[PDB]
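S.K.: A single structure is presented below for examination.
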Amino acid sequence: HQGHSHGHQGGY
Amino acid sequence: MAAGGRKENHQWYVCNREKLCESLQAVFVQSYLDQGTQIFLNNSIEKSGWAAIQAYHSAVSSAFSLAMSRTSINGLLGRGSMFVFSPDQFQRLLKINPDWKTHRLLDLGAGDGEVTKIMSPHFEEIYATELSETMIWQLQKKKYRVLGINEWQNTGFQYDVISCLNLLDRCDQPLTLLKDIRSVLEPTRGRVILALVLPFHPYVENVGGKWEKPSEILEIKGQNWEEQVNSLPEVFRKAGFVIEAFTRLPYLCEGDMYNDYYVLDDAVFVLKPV
Ligand SMILES: Nc1ncnc2c1ncn2[C@@H]1O[C@H](CSCC[C@H](N)C(=O)O)[C@@H](O)[C@H]1O
């Protein structure tokens, strides 16, 4: 599993 | 878009305009799920249905993830390309016509160039920077001139558009980067195209899933998309820029074995020097 090429996103 | 229009993914494009500061309300540009976005999406869905390709990519990524960045694996295989804007969205945001052309583009941290290529027809010469070896090869196959990361500031010429898409949250020195950009942008007519994933969460990609915190802090702060955008005028001012226009756009990415594509939330700005 590679997901989004930009990386994982956090929260506000 | 219509409040009852199905499959328009409103959440990708709308914001609560009253939550924006007044000066940002005046320059917000509404974007929509347009033809070029759908082509990228339909292309990605097709790709994700090529099971033998996905399985190969996933086996290579598994075997070599300890020795190479994710970005370099993607460039090695030619996979996981991304999408920020269509040519129409880019032109509507810059306020140029389909045939508008100028001299020099510089795309910093251009990745594999599939976002750069949306902008390329508007320029006679295209330059780019990139830290990934395999991505540099992808940029060179597209015939872009790849400059060193301390080379572009010292070429003896200026750039008519500098694009800095989704790099500020991935580079070690974002504030030095913004200031370098201002110092070599053509001042009478040059513009900067900037894209940032919100919520702002920066780090520097290394090998093996490892990562580091950047050594410079961008002062981006807020509890939702609108508040974080609201902190950006002052960040850009420190670097000598005012926002000329901006929009909300889905930061799309080709998919894998588990999802047809991936989405992040981009804020996209046109900056003019001040
Ligand atoms: N200091 C730096 N100079 C040039 N590229 C950098 C960099 N720090 C990180 N990068 C590169 O920046 C990229 C961020 S991914 C963003 C890619 C593309 N601009 C897009 O919007 O889709 C990665 O390819 C990474 O290798």
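Residue 1 is the first one shown; counting continues down the chain.
This deposition comes from X-ray crystallography, 2.1 Å.
Quick reminder: no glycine exception, Cβ is built from N, Cα and C everywhere.
Per Swiss-Prot, S-adenosyl-L-homocysteine binding site is recorded for B:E130, B:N166, B:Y251, and the stated evidence type is experimental evidence. Among the mutagenesis experiments that Swiss-Prot reports, B:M82 to A (Swiss-Prot position 126) is described with the note: Nearly abolished binding to substrate proteins. The note that Swiss-Prot attaches to the published mutagenesis B:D107 to A (Swiss-Prot position 151) is: Abolished binding to S-adenosyl-L-homocysteine. Among the mutagenesis entries in Swiss-Prot is B:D112 to A (Swiss-Prot position 156), noted as: Abolished binding to S-adenosyl-L-homocysteine. For the published mutagenesis B:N166 to D (Swiss-Prot position 210), Swiss-Prot gives the following note: Abolished binding to S-adenosyl-L-homocysteine. Under the heading of mutagenesis, Swiss-Prot lists B:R170 to A (Swiss-Prot position 214) and annotates it as follows: Decreased binding to SLC39A5 substrate. In Swiss-Prot, the entry for mutagenesis B:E205 to A (Swiss-Prot position 249) states: Abolished binding to substrate proteins. The structure shown retains the original residue.
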S.K.: Provide the list of recorded positions among B:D107, B:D112, B:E130 whose C-beta sits under 8 Å from chain A at the C-beta level, in sequence order; use 'none' for an empty result.
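M.R.: The answer is none, since no candidate qualifies.
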S.K.: When you rank B:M82, B:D112, B:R170, B:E205 by Cα distance to B:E130 (S-adenosyl-L-homocysteine binding site), which of the mutagenesis positions ends up on top as the closest?
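M.R.: It is B:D112, whose Cα lies nearest.
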S.K.: List, in residue order, those recorded positions out of B:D112, B:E130, B:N166, B:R170, B:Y251 with a Cβ under 6 Å from any atom belonging to ligand 1.
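M.R.: With ligand 1 as the reference and 6 Å as the Cβ limit, the list reads B:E130, B:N166, B:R170.
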S.K.: Cα-Cα separation of B:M82 (mutagenesis position) and B:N166 (mutagenesis position), in Å?
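M.R.: Approximately 11 Å lies between the Cα of B:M82 (mutagenesis position) and that of B:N166 (mutagenesis position).
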S.K.: Rounding to the nearest whole angstrom, report the longest C-alpha distance spanning B:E130, B:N166, B:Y251, listed for S-adenosyl-L-homocysteine.
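M.R.: The span, Cα to Cα at its widest, is 19 Å.
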S.K.: Of the mutagenesis positions B:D107, B:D112, B:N166, B:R170, B:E205, which one sits closest to B:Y251 (S-adenosyl-L-homocysteine binding site) when you measure Cα to Cα?
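M.R.: Among B:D107, B:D112, B:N166, B:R170, B:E205, B:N166.
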